[PDB]
Amino acid sequence: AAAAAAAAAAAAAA
Amino acid sequence: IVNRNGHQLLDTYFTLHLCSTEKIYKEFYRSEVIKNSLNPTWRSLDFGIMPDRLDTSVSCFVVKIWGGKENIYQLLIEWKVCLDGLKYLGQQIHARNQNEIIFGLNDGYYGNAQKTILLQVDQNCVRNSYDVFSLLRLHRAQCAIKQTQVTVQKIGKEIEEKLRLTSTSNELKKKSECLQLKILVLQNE
Amino acid sequence: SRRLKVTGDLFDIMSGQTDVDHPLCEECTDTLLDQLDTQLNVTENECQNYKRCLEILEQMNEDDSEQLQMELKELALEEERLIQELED
Amino acid sequence: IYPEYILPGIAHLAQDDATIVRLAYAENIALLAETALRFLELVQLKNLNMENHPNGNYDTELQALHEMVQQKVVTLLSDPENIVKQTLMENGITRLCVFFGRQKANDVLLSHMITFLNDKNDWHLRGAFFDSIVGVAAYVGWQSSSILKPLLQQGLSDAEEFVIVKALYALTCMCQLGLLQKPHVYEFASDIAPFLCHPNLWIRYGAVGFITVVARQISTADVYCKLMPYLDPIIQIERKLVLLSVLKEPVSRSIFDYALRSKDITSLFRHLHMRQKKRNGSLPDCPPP
């Protein structure tokens, strides 16, 4: 599951 | 993920990509090819699906054999290699080894990942987010995958629903009597 | 490593096309494939309809019959008479 | 090597007149000619008995000449692949729109599984030539459409092949009482190992309702079909859905206990229906009434 959450978190971390 | 071709065989089954019994696992699998077990032969193991296009991307590898009908029925080579040596297009990497009989070990290099790579490229200079639409559509695709995982979890729970009752109940032999009865009437008549 | 930078320059100089297609086709070719994902989600919806149907039918099955252990007694009765019929 | 040139010459003599018996043995003793290559490889053992990774090691030198030897032997797969593709188009020895009836290919087809392992990996090429054969056999052949059986002796796990096979299954529900069994036994291969999951399950479902009609010629397939449920898919729910869809009698059990839920076949009204092969239209109009 973690990769989908990491996508969102990364889009936030950008 | 990775796509290629394995280019030999050793026993119908041989030692796995790894094991939790000494570190962590990687698939035990087999390609059935057979030959003599104390003097010369040089067989092969094959697939489209074994040399698949999906894969655990990389490892500093250990080569171990096993099995070999019953004449061999056991290991036959031990070897190691950091995998950059076996480059992805035409880029042969090779051995000769012989833990019980000689074999000139031949393997061919004839023909989340993307996400992590992109991060590195992003970090490599002064850069923007540009066409973030791409990320939106991707998260939607992630969601379709996540749905599927949840569906699998539902099926996981569904699997035990009837199994309790099925484990719970025997009537079984009840059927055979009525079956014999149906036959017997007709035969007798 | 290094030769991939030279191939980037070759894509720009000869093509122009190839290096500019890679980002665009990242969605564009993908879009062709996204239909399949969607269809399989449509498929997944149907799968759920069966899960849903079972999440009624199993419970209904339990609630409908709710009979067991009687069969052994009635079967023993049947057996002694049935074995008599086949013996006769 | 002399085999590898002798045999070519003699194979031309085989083009002069095709005495079939020789050819039938060929695919078998193809493995024995590969044993002639094993026997050559024994001299490779003797030749080895004459010789005495990340840094870019040198073990390749031990194998490399054997790679070129194998490239040579691949030529010796290819020249058969030439003679073979010529014979594969030559379903008869062909001239002026006539075939010297190498439908006898169907005979040698069983023996062929021995050599078929050898050339197979250009499954593209083999598949195309065989597909060209399938397309015509599907038209002309009934006797000669037995090719359907030996076909499963060729192995592929690519779902694409199973899909072309679903288009072939669409391309194939056929009349002769025997011609169904070649597929039955292909189906048996598929009931050892199911190849295409739920899409397969749907094609099978399409079959099952038609199978709810049966001559006793169909009754052999019932036993084969018990493998498909014997392979646990929670079997009982799908079994229930299909049981509703074919409830000729209410209940049964395992493969032998499949005998119980009977309802009647009829050679009789089907004989009347064959006489009515004369009339269609109105025949789709009377069913809704």
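The residues of chain C that appear here are 113-200 by Swiss-Prot count, in order.
Per deposition record, electron microscopy, 9.8 Å.
Using N, Cα and C of the backbone, Cβ positions are placed for all residues, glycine too.
C:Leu116 (mutagenesis position) falls within a helical segment according to DSSP. Listed in Swiss-Prot is the mutagenesis experiment C:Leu116 to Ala, annotated as follows: Decreases interaction with BCL2L1 isoform Bcl-X(L).
Quoting Swiss-Prot on the mutagenesis of C:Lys117 to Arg: Does not affect ubiquitination by the DCX(AMBRA1) complex. Around the Cβ of C:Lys117 (mutagenesis position), the same chain contributes no residue under 8 angstroms that is 6 or more positions distant in sequence.
Swiss-Prot documents C:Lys117 to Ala as a published mutagenesis change and attaches the note Weakly decreases interaction with MUHV-4 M11, greatly decreases interaction with BCL2L1 isoform Bcl-X(L).
Among the sequence features in Swiss-Prot, the mutagenesis site C:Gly120 to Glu is noted as follows: Decreases interaction with MUHV-4 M11, disrupts interaction with BCL2L1 isoform Bcl-X(L).
While the structure shown retains the original residue, Swiss-Prot records the mutagenesis experiment C:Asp121 to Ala with this note: No effect on interaction with MUHV-4 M11, disrupts interaction with BCL2L1 isoform Bcl-X(L). Take the CB of C:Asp121 (mutagenesis position) and look out to 10 A: across all protein chains shown you find 10 other CB atoms.
Neighbour list (C:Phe123 (mutagenesis position), Cβ cut-off 8 Å, at least 6 residues apart, same chain): C:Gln129, C:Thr130, C:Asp131. Look at C:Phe123 (mutagenesis position): DSSP puts it in a helix. C:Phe123 to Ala appears in Swiss-Prot as a mutagenesis experiment; the accompanying note says: Weakly decreases interaction with MUHV-4 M11, disrupts interaction with BCL2 and decreases interaction with BCL2L1 isoform Bcl-X(L). Reduces interaction with BCL2L10.
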Spatial neighbours, same chain, of C:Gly120 (mutagenesis position) - Cβ under 8 Å, 6+ residues apart: C:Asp131
Cβ-Cβ neighbours of C:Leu116 (mutagenesis position) (radius 10 Å): 7
